[PDB]
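Could you have a look at this structure, given as C-alpha cells, before my questions?
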Amino acid sequence: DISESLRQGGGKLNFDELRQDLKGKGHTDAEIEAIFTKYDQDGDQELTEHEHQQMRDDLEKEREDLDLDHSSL
C-alpha cells in the first residue's frame, strides 16, 4: 500500500507477500520479521483482507491511548 506492486501494493499485507512490495529489500527475512512483531498494525504480517476491508491504514492513526498497563500483555 505504501508502494504499489500488485496485491501487496494495494490490498492486503503479508510477511511473505510484503516482499512482493518491497522485493529486494532487506538482507535477511529475520530483520523484517523483527520489525513487524512490534511495528505491524496487527503485529502479524501475512494478513489477508482484514486490512483490506478497512481500506485505510489504522496503524498510522493512534486514535486510542496506549496506556501503561494493558491488563495481561
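Sequence positions for chain A are given in Swiss-Prot numbering; the residues included correspond to 724-796, in order.
Recorded method is solution NMR.
Cβ coordinates are placed from backbone N, Cα and C, and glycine is handled just like the others.
For reference, Swiss-Prot lists these features for the protein:
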{"type": "DOMAIN", "residues": "750-785", "note": "domain 'EF-hand'"}
{"type": "BINDING", "residues": "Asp763, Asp765, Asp767, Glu769, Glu774", "note": "Ca(2+) 2 binding site"}
{"type": "MUTAGEN", "residues": "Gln768 to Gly", "note": "Strongly increases calcium binding affinity"}
{"type": "MUTAGEN", "residues": "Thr771 to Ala", "note": "Loss of calcium-binding site; when associated with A-774"}
{"type": "MUTAGEN", "residues": "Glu774 to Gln", "note": "Abolishes calcium binding via the EF-hand"}
{"type": "MUTAGEN", "residues": "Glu774 to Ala", "note": "Loss of calcium-binding site; when associated with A-771"}
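A description of the local structural setting of each listed feature is requested, covering burial, neighbours and distances.
Counting residue by residue with DSSP, the domain 'EF-hand' (750-785) contains 16 helix, 2 strand, 18 coil.
Cβ neighbours of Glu774 (mutagenesis position) (same chain, under 8 Å, six or more residues apart in sequence): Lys735, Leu736, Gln764, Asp765, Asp780.
A simple way to gauge crowding: the CB of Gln768 (mutagenesis position) has 19 other CB atoms within 10 angstroms, across all the protein chains here.
Around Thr771 (mutagenesis position), the same-chain residues six or more apart in sequence whose CB sits under 8 Å from its CB are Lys735, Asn737, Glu740, listed in sequence order.
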Determine which residues of the same chain, besides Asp763, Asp765, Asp767, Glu769, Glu774, have their CB within 8 A of the center of the CB atoms at the recorded Ca(2+) 2 site, and list them by sequence.
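For the Ca(2+) 2 site the neighbour list reads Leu736, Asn737, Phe759, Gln764, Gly766, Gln768, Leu770, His773.
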